[PDB]
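Working notes for the structure below.
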Amino acid sequence: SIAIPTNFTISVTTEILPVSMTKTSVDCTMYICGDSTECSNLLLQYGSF
Amino acid sequence: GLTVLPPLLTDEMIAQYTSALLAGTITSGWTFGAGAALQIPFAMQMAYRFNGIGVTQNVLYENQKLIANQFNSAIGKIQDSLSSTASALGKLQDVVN
Amino acid sequence: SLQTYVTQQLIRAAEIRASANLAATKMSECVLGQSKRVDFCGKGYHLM
Amino acid sequence: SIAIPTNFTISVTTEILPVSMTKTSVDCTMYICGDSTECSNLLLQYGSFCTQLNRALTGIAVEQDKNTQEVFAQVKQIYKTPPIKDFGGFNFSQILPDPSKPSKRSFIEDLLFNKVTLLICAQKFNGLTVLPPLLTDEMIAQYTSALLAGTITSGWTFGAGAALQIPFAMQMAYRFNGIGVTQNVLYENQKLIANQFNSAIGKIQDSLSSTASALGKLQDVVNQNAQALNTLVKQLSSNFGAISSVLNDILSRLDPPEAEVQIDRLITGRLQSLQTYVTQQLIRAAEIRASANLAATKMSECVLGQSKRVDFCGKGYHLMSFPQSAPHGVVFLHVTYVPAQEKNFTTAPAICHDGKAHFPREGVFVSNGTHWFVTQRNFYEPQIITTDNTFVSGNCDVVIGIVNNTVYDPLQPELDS
Amino acid sequence: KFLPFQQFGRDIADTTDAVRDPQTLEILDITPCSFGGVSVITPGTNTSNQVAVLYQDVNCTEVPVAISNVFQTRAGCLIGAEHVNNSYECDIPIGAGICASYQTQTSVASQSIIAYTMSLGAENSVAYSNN
């Protein structure tokens, strides 16, 4: 027993692929210390984090 | 301190690439990606994709007009498919969220 | 907090790069040619 | 309107992939305490982050050994090159290893090895032991030589079972069949093809020893690892809050009943830096593992076969791939078929001879304006239309674009009796 | 050479690589004695109970300190290992191709952990020709 199609169909299926995220950057002293020169001295004591 | 650097390829240039690929895919078939662009009648290229799945070329030409309506109606369905429910673009929104 | 955020980004960036590399393959096989890989360029027999 | 090329430029493009980061490990006690007993006791109290760190880095080293052993050791038997090399005019002496060099390598891999060049003992003092890869450079070169011998003699069949000797032109003709080009093209232009291949190989050899930026990925991964280790070492030179950044000064100046707070600050800071470093190493090793899996797959269905997937084995149609060793990486010489010298033509999907459309059984229908010819898709090889190249598919009315033309019957002249 | 006010030298991380002694004016050096871990290579405990200790990146000088039984691999000095001329497949990898693989040859001059350069597989030569 064999089943053979007679009339075909053509579909269009969408596909979703991310390619990139939102490019982001950050600065410690503005984030961590906030332009304060008292914290700017403390932060550098923690090495090159 | 947080910043959002803009992408180098802006939305305009990206849409040009997809247009360029679309232009290459339609007229030049697939050889434009491998070697150089080669003009192909779009009827021939479709008939040369059916030959790539076991279906003889004669089937497409014997039913070319039927195929054209089948594909175009599917595209129209896609347009309605998108602007009916926003959940189609699932993964893209998840990245942003 | 930054360490957690940076670590989160790197792991998440691996997810996108994995998808982007997969996207390039889809953009190469499915688009620039006809791919015989079943269920990789859409369900059913693939045309373009 | 259709366009068909008339000539092909057999290019050879090089794809360089990282395969393995440098195997690396570090001792928690050596890094944080520097062979001091008080810090060691405090960290033993503090917890098993030592064991977690060492286990993670040991797993990294083990999986890197696995990457190196799996991307290359895909041959059951280590084949060796035949003594006499009548490889159809393909001058393989540049990539086949030769005994003239003290190290049994070829020339291109030698240029690659001498292209990438990188003090370590100073960093090695604080437990930064660098383990050597299990596979050595000589055995990697032997694996590459065996792979090249298998590709050059048996081609793809040695991947499946036992290697089967094949004349080089025969497997190249098979590859042209695989890329939809009849054998006659190769068996007619064999000398030109060999000249093109040798010229491309020589041009690649000259291009490699011109600029050191070609091995960009390997150089970048090596530099990233070296920079990570260097900043990890430099992290030891920070106070982190206490009076001094060296344990011995704290021990000498202050009694433990008072120096315990400062030494705890040092321990916490250094362990935080170390765990950040191991997390970065984990992510980079995952990236390298993905790259190595990609390289192994690329070898699997480029060297040991012929992938029909675009751009996986080089731009354009794909013929072979010759792997070559590299410092902590691999490079593939994707031998790619690329057409050129196009020509415009007038085409018609079908021909109606006696009321019936005559589709071509294999190829396209083209016309020089005067005559009508059938040719293979990827090469201009004009042929007279016969019933052998075509098949009737019913009435010639439904098909669109058909042109009225005759079809020569080969049997009719044989029916001269 | 040191300047008159120079006696301590920090290498890259406040580690005093070179010092000058106070009594005379000699310029000395500092290098940690015997940094470097160990390893243990053994078969299954049920199979055997004899182990081989690996001293990586250490020249074969400290073996009598903790203890034929001497081997200098490219990775480090290894003890309790008997080198063999031939080569088999890799059982217990160590480094630089030296793969320890315990085997009882004939119960005489055997039942010991041996270390050897691993073979790459069975060598072969395909009967290639042009026709």
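Numbers in chain E come straight from Swiss-Prot, and the residues shown are 558-624, 640-678, 686-710, in order.
Recorded method is electron microscopy, 3.9 Å.
Even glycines carry a Cβ here, placed using N, Cα and C.
Less than 8 angstroms from the CB of E:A653 (variant position) sit E:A609, E:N641, E:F643, E:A672, E:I692, E:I693, E:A694, each of them six or more residues away in the same chain. One natural variant catalogued in Swiss-Prot, E:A653 to V, is accompanied by this note: In strain: 19B/501Y.
With a cut-off of 8 Å between CB atoms and residues at least 6 apart in sequence, the same chain places E:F643, E:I693, E:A694, E:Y695 near E:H655 (variant position), listed in sequence order. Under the heading of natural variants, Swiss-Prot lists E:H655 to Y and annotates it as follows: In strain: Gamma/P.1, 19B/501T, 19B/501Y, Omicron/BA.1, Omicron/BA.2, Omicron/BA.2.12.1, Omicron/BA.2.75, Omicron/BA.4, Omicron/BA.5, Omicron/BQ.1.1, Omicron/XBB.1.5, Omicron/EG.5.1.
Quoted from Swiss-Prot, the note attached to the mutagenesis of E:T678 to A states: Complete loss of O-glycosylation by host GALNT1. Taking all protein chains in view, 7 other C-beta atoms sit within 10 angstroms of the C-beta of E:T678 (mutagenesis position).
Swiss-Prot gives this note for the natural variant E:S704 to L: In strain: Omicron/BA.2.12.1. Cβ neighbours of E:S704 (variant position) (same chain, under 8 Å, six or more residues apart in sequence): none.
DSSP gives E:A653 (variant position) a coil state; it is part of no helix or strand.
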